[PDB]
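The block underneath contains the structure these notes are about, expressed in structure tokens.
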Amino acid sequence: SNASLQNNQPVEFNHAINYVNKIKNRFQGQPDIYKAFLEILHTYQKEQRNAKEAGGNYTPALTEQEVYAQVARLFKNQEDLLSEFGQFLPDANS
Amino acid sequence: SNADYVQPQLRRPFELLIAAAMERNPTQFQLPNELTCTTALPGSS
């Protein structure tokens, strides 16, 4: 008896690993850009924590749309990174 | 409850992304990792 999920999220996690590596490689030399994005994640994790602290009834101030728009405004010139990012919230998925 | 049917939420897109960021970085999310008080200032390699 398992029921504990033996098949976790492998492909999207491995894609994420490569993506974060790709983010570094993409803007290697400019810490502010990568750090700013990291702080975005930091901020969303904070908001998510605070939301679930109230059970989830309380909605955070940082929405997925907000995040994505912030990321797009964050990484300019190279949309290829954002193109990779699109897999972490694909419009094709509802 | 309004929905007593409890269901795990493995489908969390941001979770594996931020987790990957947490793994491929020295996880500086101001999150107490382990023995981390003054160990990492600029981070690890």
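Start at 1 and count along the chain as shown; that gives each residue its number.
Backbone N, Cα and C define each Cβ position, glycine as well.
Annotated features, as they stand in Swiss-Prot:
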type: DOMAIN; residues: A:9-92; note: domain 'PAH 2'
type: MUTAGEN; residues: A:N18 to D (Swiss-Prot position 309); note: No effect on binding to MAD
type: MUTAGEN; residues: A:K35 to A (Swiss-Prot position 326); note: No effect on binding to MAD
Checklist entry - DSSP on A:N18 (mutagenesis position), three-state: which is it? => result helix
Checklist entry - How long is the line from the C-alpha of A:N18 (mutagenesis position) to the C-alpha of A:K35 (mutagenesis position), rounded to the nearest angstrom? => result 17
